[PDB]
Amino acid sequence: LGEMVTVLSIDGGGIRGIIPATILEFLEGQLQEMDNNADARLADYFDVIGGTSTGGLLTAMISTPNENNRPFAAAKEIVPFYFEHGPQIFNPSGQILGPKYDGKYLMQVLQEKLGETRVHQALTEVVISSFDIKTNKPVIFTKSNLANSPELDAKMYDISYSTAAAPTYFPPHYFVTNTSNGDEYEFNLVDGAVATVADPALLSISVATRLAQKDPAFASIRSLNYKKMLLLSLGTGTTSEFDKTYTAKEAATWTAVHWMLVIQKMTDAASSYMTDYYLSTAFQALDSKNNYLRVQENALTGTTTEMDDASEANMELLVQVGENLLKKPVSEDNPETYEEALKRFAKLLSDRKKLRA
């Protein structure tokens, strides 16, 4: 157990980020309870924390240090963050041209809460995704790879805005860092979901796997031994109910405007199904299916399907979705609930930390 590598991964999903935040409030509460430490934080137990879009916002807030070199936010402060700032982040600009939101409020709250902190200060390994529309490549922010590429030591608010800058919802982000020679290095970034990692769990374990080649703390997973890997992957939900989906017949005459409204919800649901399929395949092949815990809601209904609905009523329904998800089974023909599997996961995180002491 002591040699095991621990990875947390949080999906994108706009305001639906309330669902994994509710799950993480439960998990961090279990850790605090079990280790008799009210200051226990997720970053004290996880070697790697990965997130895309609002999952990346969450990652930045629970891994960025405050003045006492402790995580900026407790997991129970995330849902209040969405209730307080969600309505102003998703306040329509009403501008004729451009995205639905001007992103000014989102930039300001991230600047306020993250200050001048840089990714090299992260209290654990972070994996925050984006897509660069200038270089036409994914740009993944981590602490590792800063040795070879120091221009990647961006500010946490630049990284956090960029990972969530969804095309047609927010404007793309432009910012600059400096290279080893002192030359300027520019970023032209959009949401990590465009990099196909709306679910970044496989990217997170790949970053951990590369680190195993150079960091002794990660040596146990060196040659793909995912038996020594604990992975918690959190979804923001999908839907398969006919009332929210489409037929090929109706879609025959859709123009680019209608397709742009649905293409990202489709690619994000696909990223959830495909990433989970790759990971389940890998963990099952090593008879280590229970090392991978995927907490996902598969029947979102009503207003909860919209990632930018920050109305008080919808946010309250998302808390209920997260609280109900805890009581749901981990799979069909397995009555183990998510709450029970998360208590089991907390116990492993706690025992591993005590083992490394």
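In chain A, numbers come from Swiss-Prot; the residues present are 25-381, in order.
The way this entry was determined, per its header, is X-ray crystallography, 2.1 Å.
Note that Cβ sites are derived from N, Cα and C of the backbone, with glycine treated the same way.
As written in Swiss-Prot, here are the features:
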DOMAIN    32-229  domain 'PNPLA'
MUTAGEN   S77 to A, D, T, N or C  Loss of esterase activity and impaired insecticidal activity
ACT_SITE  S77  active site, nucleophile
MUTAGEN   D215 to A  Loss of esterase activity and impaired insecticidal activity
ACT_SITE  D215  active site, proton acceptor
Note = One finds that other Cβ atoms within 10 Å of the Cβ of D215 (mutagenesis position) number exactly 29
Task = Give the sequence-ordered list of residues that share a chain with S77 (mutagenesis position), lie 6 or more positions from it, and have CB atoms under 8 Å from its CB.
result = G36, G37, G38, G41, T187, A188, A190, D215, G216, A217, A222
